[PDB]
Amino acid sequence: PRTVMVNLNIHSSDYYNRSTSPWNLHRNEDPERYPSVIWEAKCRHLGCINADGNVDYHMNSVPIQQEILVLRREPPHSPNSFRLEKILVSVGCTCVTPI
Amino acid sequence: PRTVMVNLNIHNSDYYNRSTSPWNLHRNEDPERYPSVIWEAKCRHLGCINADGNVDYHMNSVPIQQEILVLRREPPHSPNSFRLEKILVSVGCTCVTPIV
Ligand SMILES: O=C(N[C@H](C(=O)Nc1ncc(Cn2c(=O)[nH]c3ccccc32)s1)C1CCC(F)(F)CC1)/C(F)=C\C1CC1
């Protein structure tokens, strides 16, 4: 147990709409976690948008997954005590050339 | 002041190498922050890699910036007390068609 005190008081999305692998944001809620709200990226298409503005299945949109840390209420339902925990989240999409 | 207790004991770019907007990782260190080490994505090219494996400058690789939370030592140098803080980090790269 390495217990520390944390003060939770903290003191373009239209540019990425031009991506060849565009994505939408999905709101992910968990009342036993801090942050309770996490916005997850979901690729709009299986393929990538080509030079003509059409979805081209010769390339694939893939989510960029990142490991992040979240606070898990410990004991469960605790409003003021937590344990650090690792989860995988989608932070955007990229276009890849298949194998 | 919204002070909570946190147990820091966790219970426990090469993947996307085929991207048309590939990136490398850059190590960012700050001893006054938790995590002290943060890996930032840097786009390998200004343009995007086409089907032939050549860089095409009619499209741009752009870093995807996201707001993440970090712990800032408060008071400075404190080993056991922090304040939650927002920072902007580059999490990967995407290929965009420029504003024409
Ligand atoms: O920020 C969120 N969580 C914070 C966090 O994980 N910070 C991180 N910094 C660096 C991290 C590792 N890493 C890199 O090196 N490059 C990254 C690029 C993208 C993502 C992670 C990256 S992970 C926690 C919040 C609780 C805390 F304050 F106790 C400890 C920090 C969070 F939960 C959600 C945000 C996606 C909305």
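For chain B, we keep the numbers from Swiss-Prot: what you see runs 42-53, 64-151, in order.
Structure method, as recorded: X-ray crystallography, 2.1 Å.
Just so it is clear, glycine is given a Cβ too, placed from its N, Cα and C backbone atoms.
What Swiss-Prot says about the mutagenesis result for B:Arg69 to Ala is this: Impairs binding to IL17RA and IL17RC. One mutagenesis experiment catalogued in Swiss-Prot, B:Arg78 to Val, is accompanied by this note: Decreases the affinity for IL17RA by 5-fold. Recorded in Swiss-Prot as a mutagenesis result, B:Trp90 to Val carries the remark: Has no effect on the affinity for IL17RA. The note that Swiss-Prot attaches to the published mutagenesis B:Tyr108 to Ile is: Decreases the affinity for IL17RA. A mutagenesis experiment is reported in Swiss-Prot for this position, B:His109 to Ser, and the note states: Decreases the affinity for IL17RA.
When the mutagenesis positions B:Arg69, B:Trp90, B:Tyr108, B:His109 are screened for a C-alpha within 10 angstroms of the C-alpha of B:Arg78 (mutagenesis position), the residues that qualify, in sequence order, are B:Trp90. Neighbour counts were taken at the CB atom with a 10 A radius for the mutagenesis positions B:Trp90, B:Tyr108; the maximum falls on B:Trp90. Using a cut-off of under 8 A between C-beta atoms, the mutagenesis positions B:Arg69, B:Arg78, B:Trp90, B:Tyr108 that neighbour chain A are B:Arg69. For ligand 1, the neighbouring mutagenesis positions among B:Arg69, B:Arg78, B:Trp90, B:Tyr108, B:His109 are B:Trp90, by Cβ distance under 6 Å. On a Cα basis, B:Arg69 (mutagenesis position) lies 20 Å away from B:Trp90 (mutagenesis position). Geometry remark: B:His109 (mutagenesis position) versus B:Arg69 (mutagenesis position), CA distance 19 Å. 10 residues between B:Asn53 and B:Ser64 have no modelled coordinates; the flanking Cα atoms are 23 Å apart.
Considering other CB atoms within 10 Å as the measure, the emptiest surroundings among the mutagenesis positions B:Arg69, B:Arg78, B:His109 are those of B:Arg78. In the three-state DSSP assignment, the secondary structure recorded for B:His109 (mutagenesis position) is coil. Across the fold, the C-alpha of B:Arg69 (mutagenesis position) and the C-alpha of B:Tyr108 (mutagenesis position) stand 18 Å from each other. In the three-state DSSP assignment, the secondary structure recorded for B:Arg78 (mutagenesis position) is strand.
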